[PDB]
Amino acid sequence: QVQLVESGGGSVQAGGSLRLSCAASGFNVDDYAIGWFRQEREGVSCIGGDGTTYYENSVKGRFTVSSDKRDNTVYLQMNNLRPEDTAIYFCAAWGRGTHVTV
Amino acid sequence: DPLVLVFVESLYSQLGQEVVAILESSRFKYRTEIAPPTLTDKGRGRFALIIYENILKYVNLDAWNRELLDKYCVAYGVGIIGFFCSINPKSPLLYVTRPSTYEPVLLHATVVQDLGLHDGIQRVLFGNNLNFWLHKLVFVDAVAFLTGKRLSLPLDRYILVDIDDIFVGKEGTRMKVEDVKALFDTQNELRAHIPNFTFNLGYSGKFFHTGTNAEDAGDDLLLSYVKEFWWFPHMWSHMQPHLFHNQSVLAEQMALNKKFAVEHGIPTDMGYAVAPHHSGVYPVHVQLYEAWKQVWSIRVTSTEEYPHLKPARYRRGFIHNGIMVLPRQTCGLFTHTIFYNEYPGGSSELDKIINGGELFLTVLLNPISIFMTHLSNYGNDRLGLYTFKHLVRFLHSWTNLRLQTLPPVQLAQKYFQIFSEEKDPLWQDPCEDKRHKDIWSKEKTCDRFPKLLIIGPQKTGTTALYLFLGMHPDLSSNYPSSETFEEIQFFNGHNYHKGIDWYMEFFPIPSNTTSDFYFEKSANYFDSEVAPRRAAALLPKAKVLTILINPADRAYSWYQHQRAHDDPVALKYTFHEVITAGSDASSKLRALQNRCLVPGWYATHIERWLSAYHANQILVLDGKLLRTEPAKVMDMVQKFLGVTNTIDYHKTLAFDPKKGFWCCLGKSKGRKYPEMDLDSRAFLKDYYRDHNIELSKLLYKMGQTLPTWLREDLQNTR
Ligand SMILES: Nc1ncnc2c1ncn2[C@@H]1O[C@H](COP(=O)(O)O)[C@@H](OP(=O)(O)O)[C@H]1O
Ligand SMILES: [Ca+2]
């Protein structure tokens, strides 16, 4: 069974940081794309199985997506948070979704 | 003529098979020949493109033939292709390919192009073999510019992305919410590249609610998503149509899918359909085609097994029962593909099809494309989304072809306006291919095919040899027709467009009858061009039999044959002006001359019926031997046939004085008539001279029985 559980939320409303953790239960996180989607749904990041990294232009100097094979969890080390970033962030191979307030 | 002359090393060469495979898939007219012929026939354009599989055959050929082809290439302007990375944009053959003393093409380059200064002719030399997709991509343009746009492919590509087996998964192998939404978004985002590009879906309604709660939620989302999507008919329970030998059960299956179609707002105005594993389509089942037009009005369909499954570059299309059948080429996506790693062949096997496999061959050598994929490649891992997206990205990244995914009706119409000779079908034997035997219904038998062929011509003794071979205990005849009677008129006329089962109706069942040997006397097969190729395609082991008499006597016999058949052209016009008629004549007199003097040229018709069969299968017989002592001629036809129990025909047959032949036989084969005119005989001997000396060296060339009439009329000339 493929399941994707995400967590992490809230920030300094003038600008702060977060590390959203998307845990891949039941399958391997290094075999799938695990691209992050913010609400329609917009794919601001992606983290490939060899570790390649793609961003949109709004997030390109700010966000840092990452992966860890050991806890089988893809992390989104966010930085310098604009007020436009507030959304439901979906890690999709979809997941339940978690809310950021900034 | 745009006949492509190919110099292959052997018939089993791999590069030669690839070159001729590209040639028949793009319908380039070819003729196979081993590399060492007649370069021009009576000072005309026999060839227009000269393809060499080996460059050493073009360089190290005979000096007389080399200077002769140089004279032919300078005087007529033909193309020379010789087989031993981006594309150059400043090239005159960039009508298909799109860039992502001699001039380069694939920039030196593996595919070069010379303007012509040393030999004064345009030529293209392939440094690499035919394995990479780019080589084939520029090979089409090389063939087109080396022939002066006479062997081309149109710019308007017509791609039909078809998706079979919708709602066929049992549990866990279906679609969900995210993949369905990504499928609709994939159709709309890629609609800017290609006008009205969609994903034609093959729905099944029995396996619709067998999935889980997550699988059912994604399938119910497609019902309100039917506004901008194309869907094609399939059947309810997803079973092959050869098991359904009745119209009721198969029509009820598609009627249940029609209920499924009108129930969920699915459009039925498309006219396309697919059966699972392509059952009952080749061999043509009347039940499947009639059920298609009866309950769904399907006029466009597809097939993956014409004239055999292996390979796919030999795939054709045909128009049967008003249904324009097209060739179907899968992209490797079958129903056993669940995940990315559950694909048959690994993850690199699907990428092989994307980066230059069957996908690119189907959209490049054929202007019309049909593809095969199912719901299981769109669910758990989205195989077809990535595959078709990268495919269509490859098409706009490598082709100038203005491609539009339009409805299948005009897509099939364009397939038949481009391919004019592919309008007619070409039937084969279903028992030679075990896959075709499994695809065809098991209700019918397998040995209803005859083993002897009587090509004719008429008025030479074919009815006598037909009726005298029916009294043999190990030889059996066919059922007589209503209009043609002993003739079946299948291979030479329009009866060939009726199906393989149409020909089996005339022959008896091998289980009910004790004798399995069959034959038919269709004597109008001699004066035909399409008949030997069709006869060799359906029956490659059926031996032929032809009888020849004097062409003056046969022409006068045809003249009085038309006189007994109430033809007014033979009744009014005298035979002497028919043999001397020219261009300034009536249409009826020209038609009578075309049916009276044309089929007396036995050399051209034996050349037609000889190029499609083995020389041992042919047996030419003299007619005067059948008139004087036919029993010895029946002894040679028994040794030619190889029967089990040979009977004595000297005891059974006897001389008949009122018939004039040894026999019993009809009045139409023993008509009494007076002789000709001396001037008519002189002009008939001078008219049939070249045909008689050509027939003399032609019959002596085959090493068979030399005729007595040929020896009698040959001594007057030589
Ligand atoms: N043994 C034979 N029995 C009957 N006809 C024969 C024969 N050998 C040759 N023939 C010729 O076969 C012709 C008829 O051939 P077919 O069966 O194709 O109609 C006849 O032409 P004619 O009867 O006009 O003189 C006859 O000359
Ligand atoms: Ca199927």
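Chain B uses Swiss-Prot numbers throughout; the residues present, in order, are 82-117, 123-170, 198-213, 234-240, 263-818, 828-882.
Each residue, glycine too, has its Cβ placed from N, Cα and C.
If you look up Swiss-Prot, you'll see B:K614 marked as active site, for sulfotransferase activity, on the strength of a curator's inference. The number of other CB atoms found within 10 A of the CB of B:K614 (mutagenesis position), across every protein chain shown, is 23.
Residues or ranges marked as adenosine 3',5'-bisphosphate binding site in Swiss-Prot (evidence: experimental evidence): B:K614, B:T615, B:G616, B:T617, B:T618, B:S712, B:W817, B:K833, B:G834, B:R835, B:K836, B:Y837. In the shown protein chains, 15 other C-beta atoms lie within 10 A of the C-beta of B:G834 (adenosine 3',5'-bisphosphate binding site).
Quoted from Swiss-Prot, the note on mutagenesis experiment B:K614 to A is: Loss of heparan sulfate-glucosamine N-sulfotransferase activity.
Sequence-distant neighbours of B:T618 (adenosine 3',5'-bisphosphate binding site): residues of the same chain at least 6 apart with a C-beta under 8 Å from its C-beta are B:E641, B:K676, B:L829, B:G830, B:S832, B:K833. Secondary structure from DSSP puts B:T618 (adenosine 3',5'-bisphosphate binding site) in a helix. Counting only same-chain residues at least 6 apart in sequence, those with a Cβ under 8 Å from the Cβ of B:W817 (adenosine 3',5'-bisphosphate binding site) are B:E784, B:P785, B:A786, B:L808, B:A809, B:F810, B:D811. Chain tracing stops at B:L240 and picks up again at B:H263, leaving 22 residues unmodelled; the C-alpha atoms of these two are 6 Å apart.
Of the deposited chain, 5 residues are missing between B:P117 and B:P123, and the straight-line Cα distance between those two residues is 8 Å. Ligand 1 lies within reach of B:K614, B:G616, B:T618, B:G834 from the recorded positions B:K614, B:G616, B:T618, B:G834, B:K836, judged by a C-beta closer than 6 angstroms to any of its atoms. The chain break between B:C818 and B:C828 spans 9 missing residues, with the CA atoms of the two ends lying 6 Å apart.
Using a 10 Å Cβ-Cβ cutoff, B:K836 (adenosine 3',5'-bisphosphate binding site) registers 7 neighbours.
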